[PDB]
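Before any comments, here is the structure.
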Amino acid sequence: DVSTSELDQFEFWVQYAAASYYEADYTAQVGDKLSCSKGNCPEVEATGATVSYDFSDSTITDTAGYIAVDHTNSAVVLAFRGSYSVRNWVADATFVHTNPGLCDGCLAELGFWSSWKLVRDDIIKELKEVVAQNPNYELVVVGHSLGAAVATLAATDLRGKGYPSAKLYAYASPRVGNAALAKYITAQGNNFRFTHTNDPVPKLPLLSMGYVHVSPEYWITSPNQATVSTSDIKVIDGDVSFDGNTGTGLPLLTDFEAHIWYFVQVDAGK
Ligand SMILES: [Cl-]
Ligand SMILES: [Cl-]
Ligand SMILES: [Cl-]
Ligand SMILES: [Cl-]
Ligand SMILES: [Cl-]
Ligand SMILES: [Zn+2]
Ligand SMILES: [Zn+2]
């Protein structure tokens, strides 16, 4: 279980992930309000948060996102959306290790790391300016699904490039690296990683392939389309690799609908 306060926070940040699915948001003119035309980010809209910078998917990249500023919550928000071909990723993606240069022994999944590396230089330049304009604000890095994997790696790297207190909200994330990488990220702290029932996406890549999750795990145990209460989240410390969502069994495409329902229908904007 969690406190009401924590639940309210978790139900809030996911709405920035929801916004990242909307082409209208990630191609918005800078200064425009974030908005979700299907009504799945009402609390974001209530803050009046505006876009400071954005980046679109295109012919050269499947990753889209934005940097926004939330003057209600004193937060600079970096949101990532990854490929929306996620069923195909579960069915048929191949996973490859790479050395991201983050920590001793640490290896990351090449696809996810390559996605961050493509956008890193400009995002780092832009965050310097946005934080200079809002110098007492926190940095929150957020995503859902494949975007949550990119968010995890971005956060990890940003914490060594001037943002050590950056917060990560990674909803429905795949695993992103090996045991050494997971341990290093876990020790940075400020990590909020979520899974839902038997969602197959956080089960990949597999433990047997050497990949490990960041801990703790916030495991939402309520069903699809049910409101999450304080008793519907289990907090798992990662001491046992097969506690939590991994314990529900090998990943199945027949469980895929569980991927969509993390407090709200996160991907409605696609
Ligand atoms: Cl709020
Ligand atoms: Cl592009
Ligand atoms: Cl998705
Ligand atoms: Cl070391
Ligand atoms: Cl479910
Ligand atoms: Zn709320
Ligand atoms: Zn334990």
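The residues of chain A that appear here are 27-296 by Swiss-Prot count, in order.
Yeah, the Cβs are placed from backbone N, Cα and C, and that goes for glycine too.
Copied from Swiss-Prot, the annotated features are:
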- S171: active site, nucleophile (ACT_SITE)
- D225: active site, charge relay system (ACT_SITE)
- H285: active site, charge relay system (ACT_SITE)
- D263, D265: Zn(2+) binding site (BINDING)
- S171 to A: Retains a fraction of activity (MUTAGEN)
- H285 to A: Totally abolishes catalytic activity (MUTAGEN)
Cβ neighbour count (within 10 Å, all chains shown) around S171 (mutagenesis position): 30
Minimum Cα separation from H285 (mutagenesis position), reported as the residue among recorded positions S171, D225, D263 that achieves it: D225
Recorded positions near ligand 7 among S171, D225, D263, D265, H285 (Cβ under 6 Å): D263, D265
Number of Cβ atoms other than its own within 10 Å, given for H285 (mutagenesis position): 25
Set of same-chain residues at least 6 away whose C-beta sits under 8 angstroms from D265 (Zn(2+) binding site): none
Among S171, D225, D263, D265, the recorded positions whose C-beta sits under 6 Å from ligand 3: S171
